[PDB]
Structures are given as C-alpha cells and as structure tokens.
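Each remark here refers to the structure printed beneath this line.
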Number of protein chains: 2
Amino acid sequence: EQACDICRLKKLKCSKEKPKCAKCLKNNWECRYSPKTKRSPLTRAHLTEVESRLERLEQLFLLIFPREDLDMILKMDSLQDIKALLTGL
Amino acid sequence: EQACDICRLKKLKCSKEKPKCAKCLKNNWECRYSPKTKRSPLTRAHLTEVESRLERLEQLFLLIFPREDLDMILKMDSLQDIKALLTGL
DNA sequence: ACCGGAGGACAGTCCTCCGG
DNA sequence: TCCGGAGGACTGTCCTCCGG
Ligand SMILES: [Zn+2]
Ligand SMILES: [Zn+2]
Ligand SMILES: [Zn+2]
Ligand SMILES: [Zn+2]
C-alpha cells in the first residue's frame, strides 16, 4: 500500500517495488518509505479526555483572570505572547 | 430504528410503534422517543482545534503553577475552596 | 429482569493517485 | 508538472437488543 515519499509529495502512482521504484529509479532519485506519522487517537474517549481538561483549565483560569483574557490565550501561538500575557498580571 | 427511552434503558427489543410501544402500552408505561443527543464532532480537525487550545492553556498554567499538583487543584469542585487556595499565590 | 458486549450500519479518516 | 479532490479501505462510533 505505502507510496514512496516523493510519489506522495508529487501525487503520481507509485510502482512501490523493492528497494526503489520506477520514477525514483528512472528519474534518478533516492526513493524512501518514511514511517507513518504518529497522531493522537481519534476516539471518543480521547476527544472527551481532552475536551474535558480543556474545560476545567478554562474554569480555573476564570477564577484568576478575566474572561476577555481567556479568549486571547485560547488563540495565541507564540510562547512570548503567552508569557507576556501573564506578566501584565 | 430509534428504540424507546425505556426499551433503551432496559435494553430489550423495541416494537417502536408510535405513540406508545409494545411494553410501554402493556405495563402502562411512560413511553418516550427522546431526541438524538449531541456530541461534539469526532473529526480530526476538531480533535486538533481542541488540542491546540488545551496546549495553550497548558503552557499558561506551567507559568502560573510552576510547582505541582495542578491536578490536585483541577479535581476540586468548590469555588470558595479553590479561591482560598489560590490566594496562596 | 438486568446489563456486558456482539453485531452491524454508519460517520469520518487518511491514504493512494487520477485527471483538469 | 501540479495539486484539488475522488476513490475507497479502514478505524472507530454508537446504536440496537441478544442471551447468560
Ligand atoms: Zn514511488
Ligand atoms: Zn520512489
Ligand atoms: Zn420501546
Ligand atoms: Zn416505549
């Protein structure tokens, strides 16, 4: 089943043979089969672990700071910004 | 297709007839077909939105509580109590 | 009666690779 | 060449209701 890295990236049929394969072989490229990427399980128990801890950190957050701040953090991607937020106390 | 509240809790086969079904007519029972109860979507995109929020709060709380059992706190249910606690900031 | 879990239709993923 | 998105095997859900 697994297509080689390059065929994946390019989205063309892979011959998939061993070691290399038609277009990496032909075209002159180093053909690889990368490991599947580890992702979190998409189960319902796990979505619920995570929604319900996020909820409880939100509940605790609100005893400490205003709701308007909740909404800012819940969007920040930068670690300086998450820290500065906290520094304006 | 939908089974009745009761056949649902008792786990027996439901006749499904409306308004009152098999048993619920028999045992002269309060027969409800309660509406289809919502869950949040199990999709990858939504698992991931929620995991990004949780990470950001998780990070914000590493700085509020650099010292431990945040989990102790996360389990409490009382608002006064939690706030009595935190005022040991 | 009661309820753990089998059974199965279905929701939605997460791959490959076709074709504009 | 290139990538949107179709195709479709599959993972895991989430019902019902069997039979112990
Ligand atoms: Zn290939
Ligand atoms: Zn290759
Ligand atoms: Zn019924
Ligand atoms: Zn009924």
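Using the numbering of Swiss-Prot, the residues shown for chain B are 8-96, in order.
If you're wondering, the header gives X-ray crystallography, 2.4 Å.
Using N, Cα and C of the backbone, Cβ positions are placed for all residues, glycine too.
Cβ neighbours within 10 Å of B:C38 (Zn(2+) 2 binding site), excluding its own Cβ and spanning all shown chains: 20. The annotation Zn(2+) 2 binding site is assigned in Swiss-Prot to B:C11, B:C28, B:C31, B:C38 on the grounds of experimental evidence.
The Zn(2+) 1 binding site annotation in Swiss-Prot covers B:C11, B:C14, B:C21, B:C28 and rests on experimental evidence. Take the CB of B:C28 (Zn(2+) 2 binding site) and look out to 10 A: across all protein chains shown you find 20 other CB atoms.
For B:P26 (mutagenesis position), the same-chain residues 6+ apart in sequence whose C-beta sits under 8 angstroms from its C-beta are B:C38. B:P26 (mutagenesis position) falls within neither a helix nor a strand when secondary structure is assigned with DSSP, and so counts as coil. Under its mutagenesis entries, Swiss-Prot includes B:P26 to L with the note: Loss of DNA-binding.
Under 8 Å, Cβ to Cβ, and six or more positions away along its own chain, B:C21 (Zn(2+) 1 binding site) finds B:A10, B:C11, B:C14, B:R15, B:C28, B:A29. Only B:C11, B:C14 of the recorded positions listed as B:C11, B:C14, B:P26 bring a Cβ under 6 Å of any atom of ligand 3; the order follows the sequence.
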